[PDB]
Amino acid sequence: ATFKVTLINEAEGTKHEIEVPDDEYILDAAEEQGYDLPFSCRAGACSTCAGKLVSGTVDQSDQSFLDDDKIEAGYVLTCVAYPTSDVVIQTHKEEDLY
Ligand code: FES
């Protein structure tokens, strides 16, 4: 399967739509498709690539930085997140954790 992923940058008021395979991390797909997103560790151990889900679901089982509450609040580490449905997500949300 291939899911549609809508990336929203509220601060800049931009929107990008990309198609991501069910076995590819969002970050990777976005880059390949021409959209650079913030990142640092690239390994699910930091908050640089944080995004916030608006709708849809993902699988970010490889992540380790986010606690359960953050997860419940909809936060996602885009560098290790696989879409499990069509998703709409807000990017550049790191600030939200401080
Ligand atoms: S870039 Fe560090 S968790 Fe994604």
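We number chain A the same way Swiss-Prot does; the residues here are 2-99, in that order.
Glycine is no exception: its Cβ is also placed from the backbone N, Cα and C atoms.
As annotated by Swiss-Prot, [2Fe-2S] cluster binding site applies to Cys42, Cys47, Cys50, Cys80. Residue density at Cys42 ([2Fe-2S] cluster binding site): 15 other Cβ atoms are found within 10 A of its Cβ, drawing on all protein chains shown.
Sequence-distant neighbours of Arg43 (mutagenesis position): residues of the same chain at least 6 apart with a C-beta under 8 Å from its C-beta are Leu28, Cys50, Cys80. The annotation that Swiss-Prot gives for the mutagenesis experiment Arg43 to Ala, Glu or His reads: No effect on electron transfer.
In the three-state DSSP assignment, the secondary structure recorded for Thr49 (mutagenesis position) is coil. Around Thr49 (mutagenesis position), the C-beta neighbours below 8 angstroms that are at least 6 residues distant in the chain are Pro39, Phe40, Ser41, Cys42, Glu95. What Swiss-Prot says about the mutagenesis result for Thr49 to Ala is this: No effect on electron transfer.
Among the mutagenesis experiments that Swiss-Prot reports, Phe66 to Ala or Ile is described with the note: 1000-fold decrease in electron transfer. A coil conformation is recorded for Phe66 (mutagenesis position) in the three-state DSSP classification, outside any helix or strand.
In the structure as shown, the Cβ atom of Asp69 (mutagenesis position) sits within 10 Å of 7 other Cβ atoms. What Swiss-Prot notes for the published mutagenesis of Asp69 to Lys is this: Small effect on electron transfer.
Annotation of the published mutagenesis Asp70 to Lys in Swiss-Prot: Small effect on electron transfer; the original residue is retained in the structure shown. If you take the C-beta of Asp70 (mutagenesis position) and look for same-chain residues 6 or more apart in sequence within under 8 angstroms, you find none.
Record note (Swiss-Prot), mutagenesis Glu95 to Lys: 20000-fold decrease in electron transfer. The unchanged residue is displayed.
In this structure the alpha carbons, written CA, of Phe66 (mutagenesis position) and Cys47 ([2Fe-2S] cluster binding site) are 6 Å apart. When the alpha carbons of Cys47 ([2Fe-2S] cluster binding site) and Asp69 (mutagenesis position) are compared, the span between them is 15 angstrom.
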